[PDB]
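Below: the structure, in structure tokens.
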Amino acid sequence: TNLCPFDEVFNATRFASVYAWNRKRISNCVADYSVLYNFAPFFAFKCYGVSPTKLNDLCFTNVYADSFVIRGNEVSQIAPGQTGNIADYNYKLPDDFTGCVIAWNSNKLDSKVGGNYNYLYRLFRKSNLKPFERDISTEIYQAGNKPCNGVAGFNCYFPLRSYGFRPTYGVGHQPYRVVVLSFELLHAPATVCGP
Amino acid sequence: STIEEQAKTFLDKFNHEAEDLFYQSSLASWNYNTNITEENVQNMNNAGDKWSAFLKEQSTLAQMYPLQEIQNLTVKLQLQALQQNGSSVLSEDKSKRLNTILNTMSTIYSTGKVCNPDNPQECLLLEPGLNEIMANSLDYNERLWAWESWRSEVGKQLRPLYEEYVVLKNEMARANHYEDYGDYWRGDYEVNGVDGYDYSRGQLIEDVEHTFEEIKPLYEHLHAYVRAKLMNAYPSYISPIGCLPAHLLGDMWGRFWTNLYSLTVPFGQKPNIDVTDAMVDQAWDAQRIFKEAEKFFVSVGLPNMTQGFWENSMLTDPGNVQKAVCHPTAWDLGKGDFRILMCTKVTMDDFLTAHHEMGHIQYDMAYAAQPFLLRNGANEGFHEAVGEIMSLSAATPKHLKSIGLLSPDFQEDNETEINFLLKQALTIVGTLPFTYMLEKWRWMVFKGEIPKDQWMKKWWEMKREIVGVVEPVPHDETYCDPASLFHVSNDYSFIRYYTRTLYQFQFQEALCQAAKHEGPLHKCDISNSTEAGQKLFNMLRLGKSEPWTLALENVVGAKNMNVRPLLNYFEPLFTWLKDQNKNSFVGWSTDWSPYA
Ligand SMILES: *[C@@H]1O[C@H](CO)[C@@H](O[C@@H]2O[C@H](CO)[C@@H](O[C@@H]3O[C@H](CO)[C@@H](O)[C@H](O)[C@@H]3O)[C@H](O)[C@H]2NC(C)=O)[C@H](O)[C@H]1NC(C)=O
Ligand SMILES: *[C@@H]1O[C@H](CO)[C@@H](O[C@@H]2O[C@H](CO)[C@@H](O)[C@H](O)[C@H]2NC(C)=O)[C@H](O)[C@H]1NC(C)=O
Ligand SMILES: *[C@@H]1O[C@H](CO)[C@@H](O[C@@H]2O[C@H](CO)[C@@H](O)[C@H](O)[C@H]2NC(C)=O)[C@H](O)[C@H]1NC(C)=O
Ligand SMILES: *[C@@H]1O[C@H](CO)[C@@H](O)[C@H](O)[C@H]1NC(C)=O
Ligand SMILES: *[C@@H]1O[C@H](CO)[C@@H](O)[C@H](O)[C@H]1NC(C)=O
Ligand SMILES: *[C@@H]1O[C@H](CO)[C@@H](O)[C@H](O)[C@H]1NC(C)=O
Ligand SMILES: [Zn+2]
């Protein structure tokens, strides 16, 4: 009984910025998905392609847990075929995404009275991300037709903007920690079951 | 890349940047208004300074995107507001000159004091000193002193500043390609590029004057009735055919005739509806007042207040040591943070104000999804109009009976309705000629239609002609009597109070029509009517995204400001006044003044 490290992904002290979203490969362990309930109301526990209801007796080749932080109104964008700043520029799921999206409010942790500017998001990008693509580049976005020369200015915007999470923010703007469990199925030994 | 998509990207940067910085400015301001310490002033100004400096930077960067090559008309609106803000239109000296003039005029108004005769020791400010006199004193000479003293020792101070204030404001508006500063103000109602919904700045003058002409019969009969009641109490001081003395109108300027109710109450034996006692009988606290106010908007299909509203607002006076600014205000800090600041007493007045201020919140929460630059009322009069129609429904006996604050044993007769409507007209109707005449005077001053040597001459000619109000002391051009009012000296447009009044009764009549309300409009409660709430929400969600002509249409089905619902509201009083003035002179003579 070699238990999967969902503790390190979900419970973690500080989540990644959504533009630099973390990814923790999970392999060769028993995946007790009933532990994945901290029971503190998970805003989202909506799974795609696979039923969450006691269907963990299924086995997968690899499990990818993508953890990041967004605000409440953007949790809707962690889903197939979704659009907006997060899905377009920060974290995109495929149309045929097979996996779970788990999100919960982290206002107690990721907000700060003076404003928590730790968590960033991508506001500008030349094109939408491919599914599961990550862009950590801080190159100044060129909106104009003049060269930016790596500094901010007119039509030259730093691509990343902070949430500035404050505890007094509304639910829509409050910080929400998100974990995206991706489930892989190759013609392969399928080394994650968790009976 | 085109010049429009560049501006779309620029607004994307601005909104995220502006919302964060605006929240810091708003929260620092909130902390000052709830916790008054010199640090909280310093923090509020520190975040306020960074906010205006942010806008000036972003306004200049917005001007680098020229408007004419942008078709989207929502990008064009947002940019137009951002570019318009930049006061770099004037030289930094003249900008600094004007700001000092604005600060000095504001300081002169707020700190201006007058000391009584034969005792230079006891001096009185406007608030609360002179306002208390003008609101409560029945003594002719005492009100005359406070009225004349305020204009002679504060208004005369403001006259040289207001003259230069006009020159610089006009210079600013002209280089903003407006005719004058009054033309700049009327631009708040301007709509362009929308077929069938456009609205010119000059159309506001035509519409205000046209709607005011239909008000004159209601005002003249109210003015005649008020004059007759005051003449009974002041036989030696008031002519039966002349204008009302300016110091006998219930406040410093006659802006509202509210405090003439005691001397003008049609049926003083009728006791007036006050549920303040019933609330104390039922041990209502401030949270109860807002919880019931919350329930009111839930009854029309509007969302209950956010959790952050209850945790973070201030609904009671903290009292003791911690000082607070007790002016009731609804705060939209952004980021979903909606707060109400109110030192709520357990009274009917605050109960109505809670509904009125929560009406502002409901407006704010409705257009929160709009872009930051469009997060506002459709025009300057929309937001306060939404608040007023909440107190209108909340104050009706039907609403008070349904919530246990008015016994079912109570039965409203035709006399208490007249008593109520008369009190409403003193505030609501009485302010309309005052509001129109004051803003007209400023419009003509900015236009240059009034020379400096004729300011007070014209000002009191219009007061006599339009408001039916006469100065009790002749006033030379050393006086600046308009500047003796807060809005004139503190550089606030005033026609918003005329348009908002008309909007609110257009709003109510449309909502009561949607609420299937049978009976006179003034008895209407929109409670439990999700049809009215959806009709109102259709405009509230728009914010500034769409023209106010269309936003008005989403409620009332009419594109333009109409005065008919206002006359519908006061019709039972209008028919009562005309009968009550059957052996009284209706109208006024401008040639009569209390100085022989
Ligand atoms: C003027 O510009 C605004 C944007 O500044 C336009 O509104 C935006 O229009 C786009 C489509 O052109 C919308 O994108 C779509 O959003 C829906 C809902 O999220 C989504 O299902 C689609 O896949 C697509 O992504 C966008 O949401 C909408 N709003 C904003 C705030 O961008 C507007 O249409 C323009 N008007 C004119 C007359 O050009
Ligand atoms: C994150 O940590 C908390 C504890 O800090 C975990 O919550 C416990 O979950 C177990 C399993 O059901 C319960 O028996 C305990 O009573 C829970 N304790 C508390 C304090 O909640 C939670 O499961 C962890 N999450 C993950 C994904 O590992
Ligand atoms: C309030 O209502 C009462 C009763 O309906 C009115 O009194 C009547 O007025 C009519 C005139 O139209 C007379 O013919 C009746 O004789 C009156 N009845 C009584 C019992 O006096 C009264 O005029 C109304 N007052 C107002 C201000 O509307
Ligand atoms: C008010 O501010 C002072 C200092 O600015 C602070 O020490 C105090 O805790 C504050 N109190 C409240 C109730 O906000
Ligand atoms: C009132 O607020 C609660 C918050 O938990 C919410 O569930 C509910 O939907 C809101 N409104 C109504 C009409 O239930
Ligand atoms: C609204 O509905 C509630 C619940 O049916 C009722 O108790 C209340 O009296 C109603 N109020 C009005 C003004 O219709
Ligand atoms: Zn208000």
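The chain as shown is numbered from 1 upward.
Using the three backbone atoms N, Cα and C, a Cβ is placed for every residue, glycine included.
A:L120 (mutagenesis position) falls within a strand when secondary structure is assigned with DSSP. Here Swiss-Prot describes A:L120 to R (Swiss-Prot position 452) as a published mutagenesis experiment; the accompanying note says: Increased resistance to neutralizing antibodies. Decreases HLA binding to NF9 epitope. Increased binding affinity to human ACE2.
Around the Cβ of A:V151 (mutagenesis position), a 10 Å sphere holds 8 further Cβ atoms from the protein chains shown. In Swiss-Prot, a published mutagenesis experiment is listed as A:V151 to A (Swiss-Prot position 483), annotated Increased resistance to neutralizing antibodies.
All protein chains considered, the CB of A:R14 (variant position) has 12 other CB atoms within 10 Å. In Swiss-Prot, the entry for natural variant A:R14 to T (Swiss-Prot position 346) states: In strain: Omicron/BQ.1.1, Omicron/XBB.1.5, Omicron/EG.5.1. The structure shown retains the original residue.
Among the natural variants in Swiss-Prot is A:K112 to T (Swiss-Prot position 444), noted as: In strain: Omicron/BQ.1.1. Following the DSSP three-state reduction, the secondary structure of A:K112 (variant position) is coil. Taking Cβ-Cβ distances under 8 Å and a sequence gap of 6 or more within the same chain, the neighbours of A:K112 (variant position) are A:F165, A:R166, A:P167.
Under its natural variant annotations, Swiss-Prot gives A:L120 to R (Swiss-Prot position 452) the following note: In strain: Delta/B.1.617.2, Epsilon/B.1.427/B.1.429, Kappa/B.1.617.1, Lambda/C.37, 19B/501Y, Omicron/BA.4, Omicron/BA.5, Omicron/BQ.1.1; Contributes to cellular immunity evasion and increases infectivity.
In the three-state DSSP reading, A:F154 (variant position) counts as coil. Swiss-Prot gives this note for the natural variant A:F154 to V (Swiss-Prot position 486): In strain: Omicron/BA.4, Omicron/BA.5, Omicron/BQ.1.1.
Proximity to chain B, taken as a Cβ less than 8 Å from one of its Cβ atoms, holds for A:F154 among the recorded positions A:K112, A:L120, A:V151, A:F154. For A:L120 (mutagenesis position), the nearest neighbour among the listed recorded positions (A:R14, A:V151, A:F154), judged by C-alpha distance, is A:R14. A:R14 (variant position) is 34 Å away from A:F154 (variant position) when you measure Cα to Cα.
Rounded to the nearest whole angstrom, the C-alpha distance between A:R14 (variant position) and A:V151 (mutagenesis position) is 29. Neighbour density around each Cβ, counted as other Cβ atoms within 10 Å, peaks among the recorded positions A:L120, A:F154 at A:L120.
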